[PDB]
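Participant: Can you read through this structure? Questions will come right after.
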Amino acid sequence: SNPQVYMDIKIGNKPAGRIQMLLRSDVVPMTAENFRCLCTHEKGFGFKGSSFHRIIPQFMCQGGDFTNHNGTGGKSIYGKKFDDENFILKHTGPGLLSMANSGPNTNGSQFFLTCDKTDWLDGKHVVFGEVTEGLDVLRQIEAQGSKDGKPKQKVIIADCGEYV
């Protein structure tokens, strides 16, 4: 049954609160499992201490690049990259989890949290989960965005894990 995970967010030197997310293992099991493991660090690496390096107001907050911290890095639990499982889940509104990529079948660890309906990404990025608690914390992340995506203050995943 669908995993639930959390990230505790720190903005600048200040704790912002916790985002809780439901992962859609029923629809995209490989994609959900990757993100789950990256929250728990059970495969030896993951999101803790990494940043949201690209934040665009009214669009999305992107993170998961825990190797290069700039959108060029990251890795999945399966290797550097894995296939797009399917595009069943659509970018219908804010608070959705979706995989960042560099073209078809290039999923690694980078992901974004949507801040509005982003339907122009449908069929291009794999949606795999949703925020169940802490939409307000996501809005605090978004508040640090700029049009060119540069964060105004550092946004860090201070802690993360699974409810299990």
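Per Swiss-Prot, chain A residues shown: 138-301, in order.
Recorded method for this deposit: X-ray crystallography, 1.6 Å.
Including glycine, each Cβ sits where the backbone N, Cα and C put it.
Found this in Swiss-Prot, in case it helps:
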| type | residues | note |
| --- | --- | --- |
| DOMAIN | 143-299 | domain 'PPIase cyclophilin-type' |
| MUTAGEN | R191 to A | Expected to disrupt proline isomerase activity. Abolishes inhibition of KMT2A activity; when associated with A-196 |
| MUTAGEN | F196 to A | Expected to disrupt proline isomerase activity. Abolishes inhibition of KMT2A activity; when associated with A-191 |
Participant: Looking only at Cβ atoms, how many others are within 10 Å of the one on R191 (mutagenesis position)?
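Facilitator: Other Cβ atoms within 10 Å of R191 (mutagenesis position): 22.
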Participant: Does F196 (mutagenesis position) have same-chain partners at least 6 apart in sequence with Cβ under 8 Å from its own Cβ, and which are they?
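Facilitator: In sequence order, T251, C252, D253, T255, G282 meet the Cβ cut-off.
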Participant: Does DSSP give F196 (mutagenesis position) helix, strand or coil?
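Facilitator: Going by the DSSP assignment, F196 (mutagenesis position) belongs to neither helix nor strand, so it counts as coil.
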